[PDB]
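J.: Here you go, one structure.
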Amino acid sequence: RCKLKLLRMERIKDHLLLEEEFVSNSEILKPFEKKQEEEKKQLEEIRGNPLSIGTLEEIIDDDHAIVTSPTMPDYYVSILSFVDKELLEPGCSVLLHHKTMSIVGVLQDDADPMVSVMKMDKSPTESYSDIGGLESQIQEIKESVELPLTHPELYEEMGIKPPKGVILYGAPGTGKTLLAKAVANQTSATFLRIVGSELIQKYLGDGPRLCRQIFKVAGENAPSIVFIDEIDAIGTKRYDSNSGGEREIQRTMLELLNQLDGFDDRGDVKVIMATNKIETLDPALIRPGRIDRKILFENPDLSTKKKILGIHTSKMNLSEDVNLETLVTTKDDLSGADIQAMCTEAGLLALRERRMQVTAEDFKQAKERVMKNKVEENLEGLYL
Amino acid sequence: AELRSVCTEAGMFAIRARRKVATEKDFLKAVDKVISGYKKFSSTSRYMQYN
Amino acid sequence: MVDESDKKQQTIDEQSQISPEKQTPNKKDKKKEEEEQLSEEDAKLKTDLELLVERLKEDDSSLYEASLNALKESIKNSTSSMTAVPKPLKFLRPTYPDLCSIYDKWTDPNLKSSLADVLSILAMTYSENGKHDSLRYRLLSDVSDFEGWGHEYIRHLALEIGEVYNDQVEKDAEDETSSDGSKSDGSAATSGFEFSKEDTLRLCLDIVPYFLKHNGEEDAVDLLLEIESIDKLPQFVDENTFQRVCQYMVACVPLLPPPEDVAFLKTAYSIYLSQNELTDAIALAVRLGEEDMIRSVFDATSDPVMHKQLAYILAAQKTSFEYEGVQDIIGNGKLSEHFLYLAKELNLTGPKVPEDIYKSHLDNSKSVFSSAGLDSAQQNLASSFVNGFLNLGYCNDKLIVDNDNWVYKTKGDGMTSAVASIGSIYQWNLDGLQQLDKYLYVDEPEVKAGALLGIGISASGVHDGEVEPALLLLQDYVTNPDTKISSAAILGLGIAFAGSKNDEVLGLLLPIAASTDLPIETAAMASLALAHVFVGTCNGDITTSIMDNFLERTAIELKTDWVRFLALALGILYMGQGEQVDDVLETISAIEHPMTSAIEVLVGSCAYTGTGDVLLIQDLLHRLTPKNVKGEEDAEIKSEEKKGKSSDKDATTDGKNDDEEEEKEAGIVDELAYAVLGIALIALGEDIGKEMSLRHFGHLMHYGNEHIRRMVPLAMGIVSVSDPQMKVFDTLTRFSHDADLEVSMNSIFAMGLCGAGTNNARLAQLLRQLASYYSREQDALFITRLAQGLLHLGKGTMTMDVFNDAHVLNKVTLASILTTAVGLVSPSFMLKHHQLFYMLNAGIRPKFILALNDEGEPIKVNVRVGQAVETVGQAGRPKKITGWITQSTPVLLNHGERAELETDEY
Amino acid sequence: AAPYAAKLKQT
Ligand SMILES: Nc1ncnc2c1ncn2[C@@H]1O[C@H](COP(=O)(O)OP(=O)(O)OP(=O)(O)O)[C@@H](O)[C@H]1O
Ligand SMILES: [Mg+2]
């Protein structure tokens, strides 16, 4: 409490940005100077009316190309030669003139819904120290994933090629999924995130083409972190038997080797893999020199469980009742998702009261329910 | 490719100490790390069996 | 829940959810019957309380709203709150929730108005009893919580907060408001505020910050001090007490104009002097910019301790931190009187001990010689400066300096700057003087002048304590009637002492720049140095600089560049405070020429800073006005107009620059955006204004310490290949230098492209070359900031000659100025009681996560690294001390400050 | 509940 002033400071600058930008546009933008006005005269001469998108099949080096249009006639197009002749490559979308087709210009970016899936639409606001603890297994992802991108300085000093890739694994609820999202928030490098269960389709051959796309975007964007969330979901998941199945699983694995390093020699991609079944992965992927140091996760010990429970109780209202220190004691080498579920359920017990004090009693009732998912989803209960 | 990762993991032990150089010692630790992981997995000399 | 009458306590709770039988009927019926029954009501007061306490469990507005609706009337209808005077007054306890049940838990506008006013009077009169205080207290510490009291208690605090706020907006004050109807005055409501503050600090932090602000005086805080210095240990620990206090001052910088801001900082300084940590005390003593406050903390560790102890070594350290050297001067001399060991102590306060530590760092880094080796014509001129620019900081390149061939083949002003760059090889060192002497006794007067440039630059690392002070050598050269010699002399003096006021220094710089009837274009330096001495500390506002600017402007307009430097020198002089700059603004505005209007707007930036949000818009109106006058028309003077245009563009950036540092670290992101659209608004308007705007942008980033340091200079560089002025590249690399070879690799490649790919003139090529070598020193030898490294919102002194140089188009004379690169940040190190040259461990973070501070504090997790690191710039500035398990505990807190660490083993 | 919690929501 009392961060109001920081909120108003921030706000004030937002008001100042809105102001200056609006007023600047209005008769001081770029309306009254001849290096815009006379340049656009002859820009519009060779531009439409219709600008008729093409697809760039192949270039010819004489200032021509063969386009195939979405409207189905081909054109052997010229190229005006102010848009930079060779700066356009197959798969680009081209602006053709309303009359005789010249490449008027070239569009960089054409939003497909297929790179929407990879690309983010939300910001992962929980970053470093909201996954707090495992501070010895975060020096193998912020001394080889985050840190080389932030400082190439340290890695110029040793010379050789910087770290490449990591594989995360361990027991569920060790924060594995969020760790990756938390280092990519801070660097602000191009965060692609792809789920493991979308690589497997009930259609064949277009599975590996999807995976091939993901790394081409990474290589196109110089600072690159690709989170492949879940690649244990490639050996336990299958649909039909004619387009999923074994053949699909083999193909996708192999595509990924070429992409990640293989023969491509592409831009620096850090790969982060969440898995906990580490024999669904090639014997050409879990050798290092593609994935360098390997990260094991164990369930956090008792003093690390104090740190995990301290993230959660800054959000919780507290009482003179509350005893945090006994909530850790009952737990023995347990996961950080149990601790996260206890406090969320403790707030569900508060809500039921219809009170806004969360007490020790609400946490302990929720602790017994959280250990009930481990003793009664086990129908033997006490080990027979 | 194991030996290609001796140097980089030796470059990480150099950086904790703050060096611009690597020595023999940090290659010992690096080698020990890669060897333990090989046991932890399969493909250590493997052809993927047969001839 | 339903009505099951009055038996056990359980069914009474369920009865009163619908309707009390023991509150609303009874008190009213009783009160309008007998007044001997007031004894009986008093016993039922406690009964009434319990039923509220039980029904805070419930979360619904309705079971208080309707239930107590007729009790809310009874307050004035029967009780009247004065029928038997003490007896009803003391019974207003249950009645205070009842009014609020209609205010807050019912939303009807006619009543939301009416009962705000009833609530304010009865809070004030019943806080005289102090029984309103206890009602409040049992609700903040509750028995059970719900939505209603969580919004209702905010209403209680706001009645008080409200009245006080209205006395500043309106002159109506106290009970003449019609939205309270209750005064804040006397010891009727004043005694209510103090009591509330005490209770609310203890369990939360509520009305405590509002009281300080709305009173707006140093008094309000001095009342806070009483409570908090008591609470420093038993209530809450020392450390936490510090976090409240510094949170208040940092937070309210956009909220207090200059005299209100310093008045609050008096009290922060005072609390810290009272508490344990005198390292926190000294830091606020600089913040005010008082000599006086620095001394007392210095005496405070030194004098009561009879033996040399860690305590004298600590004293010298605290003063050394300022590279302005305001503290460096003050802290020396007290040691000579005391007489322990003079020789170590005095050096430690001055910047000589920082010479020693750079050597250990340097041994690791090495020296790289990859600088240009071109011979003859203009290509000689470019290369001879560039060697100096690759070896900035303290470095070794002795053999190349002894290679006098290329030095002698420069001509013109090239000779002056060629020798100057040699001096920047030994920037911040004593040694090198011998190489300079060589050139000083031989060949043309031009190289002799350049030797003096090197002496000034080297003297930044050794002057204070009045140990080999720069003044001594350079005074003979000031006197010399030759312009080349004199200009170089006073430029070296101004750098060397930066903010350090010393008398010999001050008075040399007065008869010069007071004869500006003479046309000397290299007498801008005359005022440059004089301006600097003021910077870092409370302004004298010397009548000598103001006088010679007005005379100069009258005398000449042909040297518009000279008067333009001088216009800036005045605004740069006034840095060190923003209170005093208000008076001199009007003095500058008294005189009126179109030429005088130019000088006004630069100084308006310096004056209005740290609340300057009006200032920014003001410099945009200023932009409109040339076109405004001209429109009417469309439907000697040449120099004066041209000055008018350039000052305005410089001023816009300068205003933003002061503001973003002082007002938290958060505004820095936004003001980066303002500059980019600013270049855009002038661009494809007027051509002349565009050129000025390119060069200012690079030093705007360098001044403010922008967060992202990879992206921006490099994006800008490509765009500016097409546009005029390659001098922009020089200003981008001042920002890029950062931790060297993080960003700086891309600077050499990029700037190398624009230059190597296309040539159009050998002049344009010269600028592009120089920029490329400046950015790096080998493997982050140094970092550059304008931040003090004691305050992170602070601003420097030695970097302001860099800030000057973006104003004007390029010259070979400008090349002479730019070699200076001082304002260095020391590599963090743990110095023992003999002074050890290595640290142990430190924590590094890129940035803070704290949303309850914004100046930046390192978190306590970090990633740990070894010793002998230079303090990484923006992108690594958080530093935490690591060493606690080994019993090494810092005495000298460091928060990404420059600070030299000191540790005590146990 | 502090007197500021009400007003952080609006900013
Ligand atoms: N150290 C921790 N501190 C805070 N929250 C944690 C920590 N470790 C895990 N959690 C929480 O546990 C939950 C599950 O962890 P996460 O999704 O990050 O990856 P995982 O280990 O793959 O587990 P799963 O996918 O089975 O949930 C999340 O809500 C996460 O915030
Ligand atoms: Mg998960």
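Numbering of chain A is taken from Swiss-Prot, so the residues present carry the numbers 54-437, in order.
Heads up, header says this was done by electron microscopy, 6.0 Å.
Just so it is clear, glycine is given a Cβ too, placed from its N, Cα and C backbone atoms.
The ATP binding site feature in Swiss-Prot is assigned to A:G223, A:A224, A:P225, A:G226, A:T227, A:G228, A:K229, A:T230; the stated evidence is sequence analysis. Quoting Swiss-Prot on the mutagenesis of A:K229 to Q: 73% loss of ATPase activity.
So that I understand the layout, could you describe where these features sit and how close they are to other parts?
T.: Note on A:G226 (ATP binding site): other Cβ atoms within 10 Å of its Cβ, all shown chains, come to 19.
Long-range Cβ neighbours of A:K229 (mutagenesis position) (same chain, at least 6 residues apart, Cβ-Cβ under 8 Å): A:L221, A:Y222, A:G223, A:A327, A:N329, A:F350.
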J.: With a 10 Å radius around each C-beta, find which of these binding-site residues (A:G223, A:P225, A:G228) has the fewest other C-beta atoms nearby.
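T.: Counting other Cβ atoms within 10 Å of each of the binding-site residues A:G223, A:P225, A:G228, the minimum falls on A:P225.
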J.: So if I draw a 10 Å sphere around the Cβ of A:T230 (ATP binding site), how many other Cβ atoms end up inside it?
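T.: Excluding its own Cβ, A:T230 (ATP binding site) sees 19 Cβ atoms within 10 Å.
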J.: Give the sequence-ordered list of residues that share a chain with A:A224 (ATP binding site), lie 6 or more positions from it, and have CB atoms under 8 Å from its CB.
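T.: Once residues fewer than 6 apart are set aside, A:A224 (ATP binding site) is near A:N329, A:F350, A:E351, A:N352, A:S388.
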J.: Around A:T227 (ATP binding site), how many other C-beta atoms are within 10 angstroms of its C-beta?
T.: 25
J.: Under a threshold of 6 Å between Cβ and any atom of ligand 1, which of the recorded positions A:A224, A:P225, A:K229 are retained?
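T.: So the answer is A:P225, A:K229.
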J.: Among A:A224, A:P225, A:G226, A:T227, A:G228, A:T230, the binding-site residues in the record, which have a C-beta under 6 A from ligand 2?
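T.: The ones that qualify, in sequence order, are A:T230.
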J.: Which three-state DSSP class does A:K229 (mutagenesis position) fall into?
T.: helix
J.: Other than A:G223, A:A224, A:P225, A:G226, A:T227, A:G228, A:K229, A:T230 themselves, what residues in this chain have Cβ atoms within 8 Å of the centroid of the ATP site's Cβ atoms?
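T.: Once A:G223, A:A224, A:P225, A:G226, A:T227, A:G228, A:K229, A:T230 are set aside, the remaining close residues are A:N329, A:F350, A:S388, A:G389, A:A390.
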